[PDB]
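One structure is given below, encoded as structure tokens.
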Amino acid sequence: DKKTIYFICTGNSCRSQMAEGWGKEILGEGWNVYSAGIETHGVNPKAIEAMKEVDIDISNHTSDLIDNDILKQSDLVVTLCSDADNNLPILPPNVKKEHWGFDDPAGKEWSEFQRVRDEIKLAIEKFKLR
Ligand SMILES: [Cl-]
Ligand SMILES: [K+]
């Protein structure tokens, strides 16, 4: 019954972790939500803190490599970063792919972490109402 959305960004540390957090909160009733990257850089504490400000707990999340099994049965794969698409294999027709680009908040102002977090929320809300 539930469909599957896969948020992809190299590192699975910041943008994709926020997407997974918002995805579970907003899309949870009709979607299984996952996030991954071609390589793992660890869940950034600033991403955990950014989600904590808006009452979303992402402290139990893990920084995961892309899983072949989850990828093949995904209804929608969403790349969120500049090099994420280049690091994906050819996806079969049952899997849809979209690019929702967001700026990298790594090493930037706190207002930028908040902006990117909120832009991701807006994109996921727009997705739910398609
Ligand atoms: Cl990320
Ligand atoms: K993850």
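Shown for chain A, in order and in Swiss-Prot numbering: 2-131.
The backbone N, Cα and C atoms fix where each Cβ goes, and this holds for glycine too.
Taken residue by residue with DSSP, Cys10 (mutagenesis position) is part of neither helix nor strand, so it is coil. Contacts of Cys10 (mutagenesis position) defined by a Cβ separation under 8 A and a same-chain sequence distance of 6+ are given as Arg16, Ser17, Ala20, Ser36, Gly38, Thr80, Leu81, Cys82, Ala85, in order along the sequence. Among the features that Swiss-Prot reports, active site, nucleophile is placed at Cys10 (among others), with the record citing sequence analysis.
According to DSSP, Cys82 (mutagenesis position) is assigned to coil rather than to any helix or strand. Taken from Swiss-Prot, the feature active site, nucleophile covers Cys82 (among others), and the record attributes it to sequence analysis.
With a 10 A radius on its CB, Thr63 (K(+) binding site) counts 12 other CB atoms from all the protein chains. Positions annotated as K(+) binding site by Swiss-Prot: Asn13, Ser36, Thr63, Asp65.
For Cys10 to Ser, Swiss-Prot lists a mutagenesis experiment annotated as follows: Loss of activity; when associated with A-15.
Within 10 Å of the C-beta atom of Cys82 (mutagenesis position) sit 22 other C-beta atoms, taking all shown protein chains into account. One mutagenesis experiment named in Swiss-Prot is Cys82 to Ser, and its note says Loss of activity.
Under the DSSP three-state reduction, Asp2 (variant position) is assigned to coil, being neither helix nor strand. In sequence order, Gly31 constitute the residues six or more apart from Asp2 (variant position) in its chain with CB-CB distances below 8 Å. In Swiss-Prot, the entry for natural variant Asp2 to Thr states: In strain: SW18, SW4, SW24 and SW1. The structure shown retains the original residue.
DSSP classifies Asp65 (variant position) as coil under the three-state reduction. Under a cutoff of 8 A between CB atoms, and with a sequence separation of 6+ in the same chain, the neighbours of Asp65 (variant position) are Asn13, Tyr35, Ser36, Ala37, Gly38, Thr41. Swiss-Prot documents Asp65 to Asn as a naturally occurring variant and attaches the note In strain: SW24 and SW1.
Spatially close to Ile91 (variant position) yet at least six residues away along the chain is no residue at all, judged by Cβ distances under 8 angstroms. When secondary structure is read from DSSP and collapsed to three states, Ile91 (variant position) falls in the coil class. Recorded in Swiss-Prot as a natural variant, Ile91 to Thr carries the remark: In strain: SW18.
Only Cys10, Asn13, in sequence order, out of the recorded positions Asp2, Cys10, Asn13, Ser36, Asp65, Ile91 have a CB under 6 Å from ligand 1. Proximity of the recorded positions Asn13, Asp65, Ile91 to ligand 2, judged by a Cβ distance under 6 angstroms to any of its atoms, singles out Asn13, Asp65 in sequence order.
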